[PDB]
Amino acid sequence: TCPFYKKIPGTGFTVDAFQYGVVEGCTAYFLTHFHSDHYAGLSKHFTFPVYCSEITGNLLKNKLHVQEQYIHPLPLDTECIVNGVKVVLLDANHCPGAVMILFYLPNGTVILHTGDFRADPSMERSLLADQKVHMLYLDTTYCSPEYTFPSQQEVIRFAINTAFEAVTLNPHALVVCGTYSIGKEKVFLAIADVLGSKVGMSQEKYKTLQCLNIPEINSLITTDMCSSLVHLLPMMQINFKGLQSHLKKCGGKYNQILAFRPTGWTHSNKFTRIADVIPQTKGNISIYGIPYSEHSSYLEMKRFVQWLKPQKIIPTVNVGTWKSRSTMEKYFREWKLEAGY
Ligand code: NI
């Protein structure tokens, strides 16, 4: 059944709750972003109102074929009324079109639902600064102190410098980047930019990227693989067997692959710096795992919460085990006692 952390009390609303059939008493289904664990269940047969960003609405229409009459896009940073209740959508710093949602309940309670987010100090100057938030539905994906990772900027600098060096040493090297969802587009776009190439990809992935309102996108991507020296492939294919295979397909245009796997966290983060990362190599193929995250580090999460000072926190990630739930509740209490709220 629909879990309680997907329901917004005092409303008929649910958030990211599309896989339970008809939720009894739901008058509006919000969708925070277009990732499969969140939209799971939506299709062309859905006949209830869906409230989302413009970009998520483009993806619902074009990729899932949800009918236009049930898609309700809202602008960001704008007070809107939905079934009698004031809401605001805020940028979540996750993947394209990802939002946080502020609900202003008729009784005076204010609720923030983060969806998936990567907390940033810039959020402390949004419409969130303007009133008190009583209840926080929090993306707790990396809520443990071992989870450190570098900034997105540091990671992109590493990838750009690595690729440019390799291709300038060997003009017959191919760059490949893995993907299995939207998000992390900066990785392959920044590398293609430094190399003066467009990124080549499948027709399905090109269609997905054409929904994202990225400026000048027609200048940056293509379905012509032969004219491109940065290829995107399914993340599943980013291994030695899959890459040797791909290289055979390029018809002796290339003699070397340099591949990037943008992982979330991996335990080499507890020891190794970004300057010190090394690839796995077999023959003329090298694979780099780079820690490009679109979720909060533990310290970024802690700073956000200690700034916001919520009265109650409801985790939305890692909720399935008693040990995880108890560990998270311990951190929340530490944070509250340290900051004095
Ligand atoms: Ni997500």
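Here chain A follows Swiss-Prot, giving residues 700-1040 in order.
Backbone N, Cα and C define each Cβ position, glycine as well.
What Swiss-Prot notes for the published mutagenesis of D838 to N is this: Impaired nuclear focus formation, reduced interaction with PIAS and increased sensitivity to cisplatin. In this structure, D838 (mutagenesis position) belongs to neither helix nor strand by DSSP; it is coil. Listed in sequence order, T813, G814, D815, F816, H994, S995, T1015, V1016 are the same-chain residues at least 6 apart in sequence whose CB falls under 8 Å from the CB of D838 (mutagenesis position).
According to Swiss-Prot, the mutagenesis experiment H994 to A carries this note: Impaired nuclear focus formation, reduced interaction with PIAS and increased sensitivity to cisplatin.
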